[PDB]
Structures are given as structure tokens and as C-alpha cells.
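Take a look at the structure set out below.
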Amino acid sequence: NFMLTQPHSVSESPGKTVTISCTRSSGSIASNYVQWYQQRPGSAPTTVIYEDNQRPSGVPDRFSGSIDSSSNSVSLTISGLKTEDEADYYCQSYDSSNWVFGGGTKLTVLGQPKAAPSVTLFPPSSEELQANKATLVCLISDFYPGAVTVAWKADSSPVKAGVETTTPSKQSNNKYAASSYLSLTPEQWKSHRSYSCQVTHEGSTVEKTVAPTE
Amino acid sequence: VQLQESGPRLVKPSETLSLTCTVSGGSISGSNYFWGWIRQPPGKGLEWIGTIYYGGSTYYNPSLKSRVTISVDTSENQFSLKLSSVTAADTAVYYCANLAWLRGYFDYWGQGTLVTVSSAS
Amino acid sequence: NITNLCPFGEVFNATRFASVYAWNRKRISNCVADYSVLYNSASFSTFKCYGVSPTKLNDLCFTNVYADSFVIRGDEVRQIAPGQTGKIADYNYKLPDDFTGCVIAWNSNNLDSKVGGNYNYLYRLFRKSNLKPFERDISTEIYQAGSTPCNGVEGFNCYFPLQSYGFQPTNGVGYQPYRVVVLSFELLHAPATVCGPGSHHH
Ligand SMILES: *[C@@H]1O[C@H](CO)[C@@H](O[C@@H]2O[C@H](CO)[C@@H](O)[C@H](O)[C@H]2NC(C)=O)[C@H](O)[C@H]1NC(C)=O
């Protein structure tokens, strides 16, 4: 019959202290316990704080939870911020009939080391050429921020028709990665000298080139 | 070493869905835990579906009480989940988690399973 | 050497609850306490154990366990907690800052509220000083709020200390009766007799 409200996003430097509030929309927040969950990119959530202040054995003591009586909300405090803590956090409570989670909070650690991405270009296999298709795969990974613009060419000229690309998401290394493709036929794959996959990240560009035989 | 979800991922829209959560290493007949279901759309927040205590007392989400029923059988030591009249919004990764004695924090989670509602044969 | 179950039902299922100012305390010892009957029921609107593990209660032996029972209105339930202010915490029922136990409360509008108003339930509104924790006062002497002495409730600065509730079924939820039960866990250099099912002395 109630809800729990969490901030849109928070951000702080490594080793610092951040706070996330869990506001209740109906009723007293002190009626029952409120919990917190840490969900890393892709994997399952995990309890960090329960009973509004309690940590299970195995959770670092850097996490802590307190109460704000006036604002009808509890708060999760994370001292000594580390880049491994960069994940999503939810708060959960029970009010006499229902278990209700919060909206969520996107925690971002400032400073994760920014750098240029890494590019890899593959030559299409011969079995695909015998399958009425041809694909040049371009893998991008290990870059922050997760913003990147891609470009393709053919014999030094812009040819980008039939291109598939997925927006960057976070990988298992707390970093970002993506992948770009290029759709061709067997005849038009070998008819051109070579193709290119240009990758631009914060103005820095890096390209790769593959040939039919070389 | 306890929980893991089932494998009927694909579900046709306007039809029903069924998932099972097997519990290894521990008797569900030893009713000292609640057993809940949690789902989340791709890149969205968690939503509670329902819990079940082996004593028979069931709790369902009010937005889903018309379509959701949760059962459990000790013959195979697992608890199921029925989501009838599925819609496009039900595309989510369904986690099954263990809840401790008190109605507090979920102790043992699974790893979820993504169900999708679309039409391709 | 101990098999009888603790009579938690004699407190929660009691026909009537004593007034909040004259809160009724019951001592419990020499029994096996199944707390799972309490911390798993969904009928309780407020269940918060302060100072103890609420799930690991069935593993602990205690010297004595005290159960206090009374009724207040909904917006005063927040005062039954360590470190609180208000007419109930300051003057009626005060928990210490290191309270070791559980606070249980549930709505009782269909029990304690009679048609037209239940004035059987009372609570203290004026007192000389704040109550020390776990102090039970019953003195109904005229409270003197001014420099002029009092003999009889007439005249200003002279009020009757106890105030009665107006519990009706039509009242708002914030002003509806809420039966409250507080469990106090005490451990001393004495035989621990209030154990859970899976305890250590067994
Ligand atoms: C108070 O009364 C209720 C109602 O009779 C008791 O709940 C019963 O408990 C027994 C034993 O667990 C069950 O067999 C009944 O089915 C229950 N009845 C209902 C309506 O739930 C309860 O045990 C009593 N004591 C307390 C402390 O609540």
C-alpha cells in the first residue's frame, strides 16, 4: 500500500563517503525494518545492510545505515569508496502485507581511470561467404566513459551501408565495451581491396584494416 | 549452493508462464524460510512477485493477484510460479530468492532467468 | 528438564489490555519460547527488535523475559522505541537507550473502540518530570502548572493528569487504538530458563 523512493544517481571520488536515502511515500518508515541490496552489472543482487543498520559477516564495514526520522526515510552510507562498489543499489521494506523495493540508485565512482579503447577487426570466415553473406566484426572494449562513435570505410572511401552496432554497456571489469558489424555479400567482400573500422573516443581515433587474403 | 531457476524462457504473449526454483542442500519440508520471486525488466528496478511459506500461507503482489499463483512440492523440493495472461510488460529476468525466518532480508538468491514475450513460431 | 511452552498467548490474546499509563508487565520464566509464532505473523503492523537478532531468537537462553502490554493511538506507536520524545515516552512509558528486546504493535480498532467512543482507556498528559526508563507511575494528583497551589481541579494551572482517549470506529487511523506488546530480554549471572527451541543448554 506504500512505496519507497530512491535518488536518481549519485557520484563521488574514490575513498570518499556517499549517502543514499530511501524515502517512504505512505506510513511510518520506522514501522518495520528496511534493507539494502547491491546489484553489480549483470549479476544478482546481494544484501549489504539489513535491519536498517546491520551488515552480514562478509560485507565490509565500510557500509552503514542510519535513520532520518523527520524526512520519513533511512539512508545508506558508504565510507571509503572503491571502484568495485560502482553498481546499482535498492532498498526494500515490508509493511504488514507486502515486500516493496525502491526505484534504484546508479552509483558512479569518479576519477575510474579514463583511457582510450581497444579495437579488433576480424576477417569473415569462408563458410559465411558460401552462405550468401559476409560480416566484418569490430570489437571495442576497455574504455571510459562509455561513449564511442564508429566509422567504416572501403578502399579509403566512406562505405557504411549495412552496419550493426550495439550501444556500450558495462562489462565484468567495471569498464565498458561494445561491438560493431558490417554486412556484405561474398562478391562485394572480395571486390574491394580492404575495409576499415574507425573508432573515435573523446576525439582520439584508432582504426583497423583487414583484407580478403591478407 | 541452494537455489537455481528453471529453463522455460520463451513464452508466447497472451498465454501463461511457468517457472520452478529448485532448492538443493536443505529440506523445504523444514519450513524455516520464506520463498519469494523477484523480477526486473532489462535495465529497470526490482519488483516483488510473491512469497510462500511451506505452512501454506501465500502472499502475492496486489498488481498481480489476478494472474499469479505460487505453489511448492516436497516430492521434488522446489517451488513453482504461474503467471497467466502474460503481456508485453512482463518481459523481465525472474529471480527466486530465499527469505529468512523474520519478514526481513532475502538471504539466498538465485541467478534469475530472462523470459521474453514475442511471436516467432 | 524443560518442556512447557511460554504463555505468549496469555498476553497477545488477552481479553483486555491495561491502560498505557498503568502498563501491565508479566514475568516469564521456566518455559520454552517459540518466538517464530510472533516474528512471522503478518497481523503485526510494527515489529522491531532492538538490541537482539530477531531471527536468531530461537537459539538464545535468557534469565527472565518481561512482557509489557498496553494500547495507544497510531501516531504514538513511534514513541515506543529507544530514544524518543512525546507524551507517552516522557510521561507514560519510557524505554531505555539500550533497550534489549522487541517492540510489537497491531491495530485493534475492532476491539478497543466501542460505538460512540471508548473512554475506558486513559493516558497521562501532564507530569512533573520525564519518566526514568521502565518507571510506572499511577499518582492521579492534581498537576500544578502555575505558581498558585491547587486543591481540586477547578481554577487555571490545575489539571487532572490522566487524559482519556476517544476511540470510535469512525476515527482516523492515526487516532485509532493500537495494542502494543514489548518483550524485555534479561540475562544475569543466574540460571537461564527462557530458551528457544534450538538453544544451547538443551
Ligand atoms: C491467539 O488466537 C489465535 C486464534 O485462535 C491462535 O491462532 C491459532 O493457532 C493455532 C495453533 O498454531 C492454529 O491451529 C489455529 O489455526 C490458529 N487460528 C487462527 C485463527 O489463526 C493463536 O495461536 C493464539 N495465540 C497467539 C499468541 O496469537
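Counting starts with 1 at the first residue shown.
For this deposited structure, the header notes the method as X-ray crystallography, 3.8 Å.
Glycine is no exception: its Cβ is also placed from the backbone N, Cα and C atoms.
What Swiss-Prot annotates here:
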- C:4-197: domain 'BetaCoV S1-CTD' (DOMAIN)
- C:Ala145 to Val (Swiss-Prot position 475): Increased resistance to neutralizing antibodies (MUTAGEN)
- C:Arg16 to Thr (Swiss-Prot position 346): In strain: Omicron/BQ.1.1, Omicron/XBB.1.5, Omicron/EG.5.1 (VARIANT)
- C:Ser41 to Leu (Swiss-Prot position 371): In strain: Omicron/BA.1 (VARIANT)
- C:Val115 to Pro (Swiss-Prot position 445): In strain: Omicron/XBB.1.5, Omicron/EG.5.1 (VARIANT)
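The separation of C:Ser41 (variant position) from C:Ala145 (mutagenesis position), Cα to Cα, is 45 Å.
Under 8 Å, Cβ to Cβ, and six or more positions away along its own chain, C:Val115 (variant position) finds C:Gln168, C:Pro169. Neighbour count (other Cβ atoms within 10 Å of the Cβ, all protein chains): 15 for C:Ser41 (variant position).
All chains included, 12 other C-beta atoms sit within 10 angstroms of the C-beta of C:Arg16 (variant position). Recorded residues C:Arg16 (variant position) and C:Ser41 (variant position) have their alpha carbons 21 Å apart, per Cα-Cα distance.
Within 10 Å of the C-beta atom of C:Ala145 (mutagenesis position) sit 12 other C-beta atoms, taking all shown protein chains into account.
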